[PDB]
Structure formats: C-alpha cells, structure tokens
Number of protein chains: 2
Amino acid sequence: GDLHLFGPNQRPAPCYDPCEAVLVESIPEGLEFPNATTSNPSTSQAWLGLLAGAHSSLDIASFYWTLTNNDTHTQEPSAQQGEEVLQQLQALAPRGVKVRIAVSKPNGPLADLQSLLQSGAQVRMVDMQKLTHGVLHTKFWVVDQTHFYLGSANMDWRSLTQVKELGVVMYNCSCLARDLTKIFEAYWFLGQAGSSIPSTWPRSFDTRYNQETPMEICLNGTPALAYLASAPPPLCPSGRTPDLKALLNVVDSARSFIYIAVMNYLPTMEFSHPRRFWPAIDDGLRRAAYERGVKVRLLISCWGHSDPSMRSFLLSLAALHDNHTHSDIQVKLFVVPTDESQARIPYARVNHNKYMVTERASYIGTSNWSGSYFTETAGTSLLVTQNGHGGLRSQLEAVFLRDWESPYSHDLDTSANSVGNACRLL
Amino acid sequence: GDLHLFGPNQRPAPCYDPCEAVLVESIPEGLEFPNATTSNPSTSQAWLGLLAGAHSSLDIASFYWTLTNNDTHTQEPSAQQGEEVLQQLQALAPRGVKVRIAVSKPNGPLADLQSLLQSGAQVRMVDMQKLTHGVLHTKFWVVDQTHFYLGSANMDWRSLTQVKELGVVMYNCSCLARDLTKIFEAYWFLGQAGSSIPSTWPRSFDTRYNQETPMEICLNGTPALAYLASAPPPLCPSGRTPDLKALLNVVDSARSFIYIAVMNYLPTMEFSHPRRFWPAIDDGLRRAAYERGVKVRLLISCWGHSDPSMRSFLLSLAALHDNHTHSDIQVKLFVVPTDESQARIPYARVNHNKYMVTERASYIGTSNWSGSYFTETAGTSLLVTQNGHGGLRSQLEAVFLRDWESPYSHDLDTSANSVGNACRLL
Ligand SMILES: *[C@@H]1O[C@H](CO)[C@@H](O[C@@H]2O[C@H](CO)[C@@H](O[C@@H]3O[C@H](CO[C@H]4O[C@H](CO[C@H]5O[C@H](CO)[C@@H](O)[C@H](O)[C@@H]5O)[C@@H](O)[C@H](O[C@H]5O[C@H](CO)[C@@H](O)[C@H](O)[C@@H]5O)[C@@H]4O)[C@@H](O)[C@H](O[C@H]4O[C@H](CO)[C@@H](O)[C@H](O)[C@@H]4O)[C@@H]3O)[C@H](O)[C@H]2NC(C)=O)[C@H](O)[C@H]1NC(C)=O
Ligand SMILES: *[C@@H]1O[C@H](CO)[C@@H](O[C@@H]2O[C@H](CO)[C@@H](O[C@@H]3O[C@H](CO[C@H]4O[C@H](CO[C@H]5O[C@H](CO)[C@@H](O)[C@H](O)[C@@H]5O)[C@@H](O)[C@H](O[C@H]5O[C@H](CO)[C@@H](O)[C@H](O)[C@@H]5O)[C@@H]4O)[C@@H](O)[C@H](O[C@H]4O[C@H](CO)[C@@H](O)[C@H](O)[C@@H]4O)[C@@H]3O)[C@H](O)[C@H]2NC(C)=O)[C@H](O)[C@H]1NC(C)=O
Ligand SMILES: *[C@@H]1O[C@H](CO)[C@@H](O[C@@H]2O[C@H](CO)[C@@H](O[C@@H]3O[C@H](CO)[C@@H](O)[C@H](O)[C@@H]3O)[C@H](O)[C@H]2NC(C)=O)[C@H](O)[C@H]1NC(C)=O
Ligand SMILES: *[C@@H]1O[C@H](CO)[C@@H](O[C@@H]2O[C@H](CO)[C@@H](O[C@@H]3O[C@H](CO)[C@@H](O)[C@H](O)[C@@H]3O)[C@H](O)[C@H]2NC(C)=O)[C@H](O)[C@H]1NC(C)=O
Ligand SMILES: *[C@@H]1O[C@H](CO)[C@@H](O[C@@H]2O[C@H](CO)[C@@H](O)[C@H](O)[C@H]2NC(C)=O)[C@H](O)[C@H]1NC(C)=O
Ligand SMILES: *[C@@H]1O[C@H](CO)[C@@H](O[C@@H]2O[C@H](CO)[C@@H](O)[C@H](O)[C@H]2NC(C)=O)[C@H](O)[C@H]1NC(C)=O
C-alpha cells in the first residue's frame, strides 16, 4: 500500500524478526503411531524450554489450573510434568520475571494460583459470565514479548500426559507476540473489580494485522502471512478479525481439501437454555463441498462426556457424501483407549486438539466448534498462509493424516465395544 | 392503526367482500384414496365454472400451453378436459370478455395461443431469461377482478387428468383479486418489446397488504388474514412481500408442525452453471425442528426426471431425526404409478403440488423449493391465517395427511421395484 499504487489501502509495516514456528503435541500415555515418519516436541518440553529462557515477562491466558496431584485428588506418576511445570513457574517472579496470569473465574480457591501469587506472580480472575455469558476459555503464553504458545493445552497436568493436545510455539517473532499481548491486555483489563467492556476499546488494543492486511513475516526463512483472531466480538477492536470470520475465510478459500480436528463439533448454541440452531460453520462446510468440490474430513473426539446430540448432526453432514453431487464429506471419531488404571484419572483420555488445515492455510485455535465459543466465550486463533509447498501447513496436514489413518479413528457405524473407551456417539 | 393507538402504523382498510376459498385438486387417472372422508372439486370443473361465469375479464399467468392432443403429439381420451378448457377459453373474447394471457417465452410458436389470439384474446410472451435469468413460472387466473385461482396446475391437459395438482380458488374476494392483478400487470408490462424492469415500480403496482399488514378478509364467514407474495425480488414493489420471506415466516412461526408437499426440494441454485449452495429453507426447517420441537414432514415427488442429487440432501435432513435432540424430521417420496398405456403419455404421472401447512397458517405456491424459483424466476404464493380450528387450513392439513398415509408415499430406503414407476431417488 503506497497511496499511489493502492490508494488509502496502506499495507502495514512488515516484520523482520526471524520467526520460527514449531508444532507441539501432547500424546497421551499409551498412544503409538507405527509410521509417523516425524514427531513433534511435546507440550511439556516446549513449555519448560520457554520457562528456562524467560528473562523479562510471562503472560498466560488460561481456563483452569490443575497442575498437581493434590489438585485432582489423585496420585499418578504421569502428573510429574505439570508439577514440574508449576515448579518452574514459581521460579519466575523470584528471579525478576514479571508474571501475569488471567484465569476464568473459578468455582473456589485454586491452589496453583495461590502458590504462584506467593511466589510473586500477578493473578486476575475474569468473570466472563457476568460480561458476555461466556467463559475465559483461551489458552496461550506470551514470553518476553518475543515468543508465544497458542493451542489446546490447558494449565493441567493431564493435558501433558493423559489428554491429546495440539498447539504451536512461535519463537523470535516479537511483532506477533506483542499483537497477541494486546488480546491478553483485554483479558487483564477485564480481570479487575468493576470493569466493564468498553463500547470502543482504546487504540492501544487495536491492531493493523488482520484478514484484510495480514502481517508479513519471515517464517522459517520463507515469507508468510499471519494474523491472530479473537473472540468474542465484544472483545475485538475494529481492526481485530473475529475468530469466526477467520475460520470461515479459511473454509471458503479452500479449493482442494479441508481437514478439521476438534474435540466437539456442534452446529448449535450448546448453551443458552432457550436453545439456538447455529449453522455458520456447518453451512460453510456444505458450501465448500458442494460448490467447489472440496473434500471435507471431520475428525471429532468421543469420550464418556461427549454430547450424544452430536451424532445426528455429524450424520447429517456425512449424508452429503454422494455420487451425483460429487460432494465428498467424511466423518470419523477419534477415541483415546483407557486402562483400568487410567480410568481412575478423572476427566482424561480424550483428544483435545482444535485445528484446521487446507491446501493453502493453517488455523490453530483454542475453541471447540460450537456457537458459544464464537459469540460469548473468549478464544484466540492463529492463521498462517505460506506460498511454498512445505512449511508449517504441511506439518499440520501430516499430523491430521496420521491421526486420521490411525487405528484410534473409527467410522460412525463402529460398535462401541471396538473403540477401547466409552463413546456416547457409538 | 389509528395514529394514536399505534402511531404511523396505519392498518390498511379491511375487505368486506364475502370471500370463499375452495381447495381444488387434480387427481391423476388411477389414483384412489380409500378413506379420504372428503373430496375436493377438480381443477377442470373449477376452471370450467370460472369460465362459464366470466363476464368482464380474464388474466392468466402461465408457464406453457399444451391443452390439446395435437400439442403433445398424442391421442388420449383423458386429454378431453384440456381441450374442453381451451374451447371455453376461445369463447370468452367473442362474447365480450377481455382476455390477457402472459406466458413465458416459448421455444417455438404455440398452437393454443395462436388460436386464442384469433379468438380475440391478448397474448404477451415474457422473456424472463433476458431480465433475471429466470422464467415466467407463475400459474394463476384472475376472473372479473373478483375471483382467482392460484396453484400448481399449468395450462396443460395433463395437469387435469395425468398429473396431480393442488391449488385454491378464491371466490367473491375482489380486494385480493385486484391485489393479484397488480402482479399480473408486472408480467404484462414486461411482456412488451424493449421493456426493462424499473428500479422502482410505479405506485400502481405497490400494495399495502403484506406480511406486516395482511389484508383482513371475511373468509367463509369468519375473519382471516391473507396476503399474496411474489418472486423474484426485482418484480416486488416495496410493499410486496417476497415469496421467500413469506415462506420462511410461515416456517419460523410454526410451533407444532410443518407439513410440506413440493415436487422438487433442493437446497441449491439448481441452475447457475457455477453452482451455488442455498440453505435458506433447509436452515429454516432445521431451526424449527431443533429450537422449537416442530415436527417436520417432507413429501417430495419422484419420477423418471427427478434430480438424483436430491436424495443426499433429503437424507441429510432425515439424519436430524434423533432421540437426544428431540428433533423430528421425516422424509417420504410420493410416486404416481404408471401403466404401459400411460407411459406413452409424455411427461406425466408425477405429483405436482407446491404447498405447506402448519397448525396456524396455509401457504399455497406456484414454485418448487429450489433457489432459482425465489431469486430469478417468477412465482406467486397465497398465505392465509385464520384463528379458528377448522377452515381452509384444516382442509390443507387433511389433504397432506391423506397423501402422506396413502400407499403412494414411501420411505427413502424403499426399493425402486415397489413404487410402481421410475424413481431416480430410490
Ligand atoms: C522451523 O524451525 C523450527 C526451529 O528450527 C523447527 O522446529 C524443529 O522441528 C523439528 C521437526 O519437528 C524438531 O525435530 C524433532 O524433534 C522431536 C522432539 O525432539 C525432542 O523430544 C525428543 C523426545 O524426548 C522425550 O522422549 C524420549 C524417548 O526416547 C526420552 O528419551 C526423552 O527424555 C523425552 O522424554 C528428544 O529425544 C529430543 O532430543 C533429541 O533431539 C534433539 C533434536 O532437536 C537433539 O538436539 C537432542 O540432543 C536429542 O538428541 C528433543 O528433546 C523428535 O521426536 C523428532 O524426531 C523424529 O525424527 C527422528 C529422525 O528421523 C525419528 O527417529 C523420530 O522417531 C521422530 O520421528 C525430531 O527430531 C526440532 O526439535 C524443532 N526445533 C525446536 C527448537 O523446537 C521447525 O520444524 C521448522 N519448520 C519447518 C516447516 O521446517
Ligand atoms: C368455504 O365455502 C366454499 C363455498 O361454499 C366451500 O366450497 C365447497 O367445499 C365443499 C367441500 O370440499 C365442496 O363439496 C365437495 O365437492 C366435491 C366435488 O364435487 C364436485 O365434483 C363431483 C365429482 O364429479 C366428477 O366425478 C363424478 C364421479 O361420480 C362424475 O359423476 C362427475 O361427472 C364428475 O366427473 C360432483 O359429483 C359434484 O356434483 C355433486 O355435488 C354437488 C355439491 O356441490 C351438487 O351441487 C351437485 O348437484 C352434485 O350432486 C361436484 O360437481 C365432492 O367430491 C365432495 O363429496 C365428498 O363428500 C361426499 C359426502 O360425504 C362423499 O360421499 C364423497 O366421496 C366426497 O368425499 C363434496 O361434496 C363444494 O363443492 C364446494 N363448493 C364450491 C362452490 O366449490 C368451502 O369448502 C368452504 N370452506 C370451509 C373451510 O368450509
Ligand atoms: C501435595 O500435598 C501433600 C500433602 O499436603 C504435600 O506433601 C508435602 O510434601 C513436601 C515435599 O514434597 C514435604 O516437605 C518435606 O519436608 C521435609 C522435612 O524435613 C524436607 O526435608 C523435604 O525437603 C520436604 O520439604 C511435606 O512435609 C509434605 N507434607 C505433608 C503433610 O506430608 C505435597 O508436597 C503436595 N504436592 C504438591 C505438588 O503441592
Ligand atoms: C388436431 O389436429 C387434427 C388434424 O389437423 C384436427 O382434425 C380436424 O378436426 C376437425 C373437427 O374436430 C375437423 O373439422 C370437421 O369438418 C367437418 C367437415 O364437414 C365438419 O362437418 C365438422 O363439424 C368439423 O368441423 C377437421 O376436418 C379435422 N382436420 C383434419 C385435417 O382431419 C383436430 O381438430 C385437432 N384438434 C384440436 C383440438 O385442435
Ligand atoms: C531464536 O533466537 C535465538 C537467539 O538468536 C536462537 O538461539 C541461537 O541458536 C543457534 C542455533 O541453535 C545457536 O548457534 C546460537 O548460539 C543461539 N544463540 C543464542 C543467543 O542462544 C534460536 O535458535 C532461535 N530459534 C529458536 C527456535 O529459539
Ligand atoms: C359468490 O357470489 C355469488 C353471487 O352472490 C353467489 O351466488 C349465489 O349463490 C347462492 C347459493 O348457491 C344462490 O342462492 C344465489 O342465487 C346465487 N346468486 C347469484 C347471483 O348467482 C355464490 O354462491 C358466491 N360463492 C361462490 C363460491 O361463488
């Protein structure tokens, strides 16, 4: 944008930091992938490295904190890592790292946050129920205004060893890190006593990097376009792309395929006691498949707490796979096998990833794909497009294909006894 | 509306004519209904009565004209009635009835219209392809600015004896007849040479009777609210409700059930070589069923010319019938059995009705339920609401239930050999 080649459409300044993105996964204890020719760093080790390198600041947006066995009233070896994480966190403030933690208003005092407060970290509880009827569901870390983690892993030891998670760590990308810090600051401001959402956020929260003018970055030595989308709409300044709009733009721009892996997919306002039908994403997928022959693959997690009403809706989508329409939509259920010893571990053994990948773009989110997460509840997503054929997009596609062809993915007609865990959708 | 009880919302003048509505059906030769405790007058006899009583004027909006065996290159007794109809039509102008006939631009000279032109009737061909990319699909009669027929029957002898049709004749309702004449006049104006759709139609085309302020009429001695909706949008003045909006208002207002019988149902722009997904009606039905527990019954016709791609979409809707959601959507295929002697009759033996009925309202249309009919192609619908529990609404519900429970309606898993006719959807 030069004001003479494009007029008032000034393209914002490019970023010259040597950004590098790493996919990070939590693979629960017991899951093996025969082929998986490559593996990604675990969430635990990425988090520990970030904490070890931290020297100035750490901001965490979080849903809940259960990093210790005491938190879950259990006694499991596999909890170590969360505890280790907690330990390292408590070492940040004493050595001079400014720590700020925004957490959804809990239903009672939390041990980890009290210990971190005693260590010198700042903690604020955000009551999103009173503001938007949603919750602070976002999970991300910003380190030294230079690195950040965005993904599905909660501040939960299970998230490291007993729950499958996917996310991304962006290193040496200070521009994007500061951009994410703007969202964090929205949370931080709302975490005070008596604060309300402004009708128009101050300019310090606004951003020039969005769907229309994404940030130009050097990702792994190659040019790429990236931006961060936010939810809910009342928390988005005018320049910040809403999460739903970013997701649907990725869906509508796909010309070859759309692979989606999300723990829950529901074309409804799950909540809102007067229930509401919510076909935004569903209609986007139907549109892609019908109009542009896009092959749609939907990998939905299933465990004992899954909403059974999901099944019908998924079946509805699956019904569009037809010879005459040339529409190609397939649905599979990803189940995490459980042992009798793992069955005592409360609320674990489920695939928690929330991401989508096409032939042109990558979308990594914190939200499940139901209406509330995009209208009332807090969430963030990273969107990256890179003109090459390798890169982070290819890594995401490989992860999805590995999970899709793995024996843990089953069709909707599969028997409930052949999946290795409780599945209300089968 | 009194300007002091409701402000600028002035309710238009009520109609004091003794309006009486009669459901009229074409039941093809060979279809019998064991119970059907009541029967409706045939389309042929209603049309013949209207022609016999006509003394001042007749306006016909039409799609095509094949009223004679010569037109279809056949020799069938069951054609008589169309021919009889044609005969009576030719008697109108010689005895002083002003006849105006608007017809979609045909692909060659039409015999019936040439004969009627020689009889003294005015005929105009409307080229909707050049104006909106659609066709003049509307079928209705206005008689003496007092009566009118609105329904699915074309100016085709088959429509009387070999194709199932549903429609309504409104007698002694001059207010509504003149209102319909306004739509006809839109067609008549566009039927000239070199005319184009005005950006704003002159006031003579506008109407005060619409969804917001329906006409108050005395229907069969009881108060009722009625209005006429029109398609496509470019042909609607500001006061005229578009057909799609009227249909969707009936769908969204239903609290108990929605019964729909339409020859074709497709959530797509069937046409528009770059194909388009079109979920307006589909989403409305999903919304009704999910949010308000409305029981949805979809009776779709199936014959040798049916679009096979319908099946998948219907199955998609049918997939929402689930115990957990409490959603109740059912789909059946209505097939007209054919004989070897009827098989020579070209383009016949199919259910042609286009109507919807709820527990509160009646909708009778000229259009199949696909996108083009509501965006580019000409169509009209009559909407009636009556606070009582009998009336025209109950008659429509009885007709639908008769057709639904009849042996001619089959589920989507039925074998193609058990329906009595070619069915591409089975
Ligand atoms: C953009 O740039 C960034 C930055 O340059 C780049 O990020 C790198 O991405 C690559 C590819 O994904 C990463 O390399 C992979 O790392 C995987 C994880 O390695 C870590 O974890 C290993 C597992 O440790 C646990 O389990 C073992 C079990 O045996 C146990 O002992 C441990 O205690 C622990 O519990 C760990 O072994 C590993 O440490 C070894 O490897 C590192 C290499 O970084 C080395 O420095 C160490 O000294 C040590 O030797 C590390 O801690 C890893 O699994 C994976 O291995 C795959 O390939 C091999 C070879 O074929 C297979 O045999 C194997 O089965 C796996 O399939 C691979 O090495 C790399 O770590 C990232 N770098 C950073 C800083 O994160 C992006 O990829 C770039 N993007 C693009 C598009 O190019
Ligand atoms: C609002 O007001 C309007 C106006 O008042 C009102 O409209 C009336 O609605 C009623 C109910 O729908 C109509 O009455 C029905 O009419 C049916 C059709 O009747 C016509 O067609 C008959 C069939 O003729 C063909 O087939 C026979 C086969 O045997 C053949 O001979 C013929 O040649 C032809 O091919 C025909 O027989 C009939 O003529 C008889 O009946 C009329 C009555 O109008 C009488 O005047 C004649 O002299 C002659 O006797 C007529 O031409 C009819 O099928 C139906 O019958 C049902 O009920 C009987 C009794 O139970 C059953 O035995 C039978 O099997 C059927 O189930 C019934 O009679 C009436 O015609 C409408 N009036 C007008 C002017 O259209 C609305 O209903 C009102 N709305 C509300 C909500 O109240
Ligand atoms: C979970 O809760 C239990 C029970 O409250 C905690 O147990 C505590 O564990 C610590 C060490 O893990 C014990 O402290 C130890 O004291 C000895 C005394 O000499 C000292 O030498 C050691 O170096 C260590 O500091 C502590 O006594 C013990 N408390 C009880 C009541 O048994 C446990 O620490 C909690 N875990 C987490 C992660 O919070
Ligand atoms: C369909 O096409 C055929 C062939 O063109 C038409 O046949 C015509 O039928 C009419 C009567 O139905 C015949 O007219 C008759 O002429 C005698 C002559 O004395 C007269 O006495 C009768 O009263 C009657 O008017 C006409 O000759 C005949 N033409 C041919 C070539 O056989 C038929 O009329 C067409 N049907 C329709 C509905 O248009
Ligand atoms: C991010 O930036 C740091 C600092 O420049 C990089 O750390 C260097 O890494 C190379 C290769 O591993 C070493 O040879 C240098 O000695 C490191 N420098 C310092 C100051 O530590 C780091 O590699 C970059 N990328 C990531 C993913 O951290
Ligand atoms: C519509 O109006 C006409 C004219 O008022 C009605 O015709 C009358 O019908 C009654 C009962 O059938 C007869 O007793 C009268 O002699 C008729 N009058 C005339 C002038 O014909 C007619 O019934 C009304 N309804 C319909 C459906 O036509």
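Chain B is numbered as in Swiss-Prot; shown residues: 63-488, in order.
Quick check of the header: X-ray crystallography, 2.1 Å.
Every residue, even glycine, has its Cβ placed from backbone N, Cα and C.
Under mutagenesis, Swiss-Prot gives B:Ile163 to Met with this note: Slightly decreases exonuclease activity toward ssDNA substrate. The number of other CB atoms found within 10 A of the CB of B:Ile163 (mutagenesis position), across every protein chain shown, is 24.
Around the Cβ of B:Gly170 (mutagenesis position), a 10 Å sphere holds 4 further Cβ atoms from the protein chains shown. The mutagenesis experiment B:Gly170 to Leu is recorded by Swiss-Prot, whose note states: Increases exonuclease activity toward ssDNA substrate.
Annotation comment: Swiss-Prot describes B:194-221 as domain 'PLD phosphodiesterase 1', evidence class sequence analysis.
The note that Swiss-Prot attaches to the published mutagenesis B:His199 to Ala is: Loss of exonuclease and phosphatase activities toward ssDNA substrate; when associated with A-414. No effect on protein stability. Close to B:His199 (mutagenesis position) in the fold, though at least 6 residues off in sequence, lie B:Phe125, B:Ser166, B:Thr428, B:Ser429, B:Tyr435, B:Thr439, B:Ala440, B:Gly441, each with a CB less than 8 Å from its CB.
The active site, proton donor feature in Swiss-Prot is assigned to B:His199.
Contacts of B:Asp206 (mutagenesis position) defined by a Cβ separation under 8 A and a same-chain sequence distance of 6+ are given as B:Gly115, B:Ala116, B:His117, B:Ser118, B:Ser119, B:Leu120, B:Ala239, in order along the sequence. The annotation that Swiss-Prot gives for the mutagenesis experiment B:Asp206 to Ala reads: Loss of protein stability; when associated with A-421.
Under DSSP, B:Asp206 (mutagenesis position) is assigned to coil, being neither helix nor strand in the three-state scheme. As annotated by Swiss-Prot, active site applies to B:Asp206 (among others).
In Swiss-Prot, a mutagenesis experiment is listed as B:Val230 to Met, annotated with the note Increases the exonuclease activity toward ssDNA substrate. Take the CB of B:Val230 (mutagenesis position) and look out to 10 A: across all protein chains shown you find 23 other CB atoms.
Mutagenesis annotation in Swiss-Prot: B:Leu306 to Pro, described as Loss of exonuclease activity toward ssDNA substrate. Forms aggregates; the structure shown retains the original residue. Following the DSSP three-state reduction, the secondary structure of B:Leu306 (mutagenesis position) is helix. Here the Cβ of B:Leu306 (mutagenesis position) has 23 other Cβ atoms within 10 Å, regardless of which shown protein chain they belong to.
Quoted from Swiss-Prot for the published mutagenesis B:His414 to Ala: Loss of exonuclease and phosphatase activities toward ssDNA substrate; when associated with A-199. No effect on protein stability. Long-range Cβ proximity for B:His414 (mutagenesis position), meaning a same-chain Cβ under 8 A and a gap of 6 or more residues, is found for B:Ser88, B:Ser214, B:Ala215, B:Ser221, B:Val225, B:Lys226, B:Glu227, B:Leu228, B:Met325, B:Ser363. According to its DSSP assignment, B:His414 (mutagenesis position) is coil.
Its Cβ taken as reference, B:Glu421 (mutagenesis position) is surrounded by 16 other Cβ atoms within 10 Å in the chains shown. One entry in Swiss-Prot concerns the mutagenesis experiment B:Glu421 to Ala. Its note says: Loss of protein stability; when associated with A-206.
The Mg(2+) binding site feature in Swiss-Prot is assigned to B:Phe436; the stated evidence is similarity to another entry. Long-range Cβ neighbours of B:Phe436 (Mg(2+) binding site) (same chain, at least 6 residues apart, Cβ-Cβ under 8 Å): B:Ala293, B:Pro294, B:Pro304, B:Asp305, B:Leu306, B:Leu309, B:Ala342, B:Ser429.
Rounded to a whole number, the distance between the Cα atoms of B:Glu421 (mutagenesis position) and B:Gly170 (mutagenesis position) is 45 Å. Geometry remark: B:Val230 (mutagenesis position) versus B:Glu421 (mutagenesis position), CA distance 18 Å. B:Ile163 (mutagenesis position) falls within a strand segment according to DSSP. Under the DSSP three-state reduction, B:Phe436 (Mg(2+) binding site) is assigned to helix.
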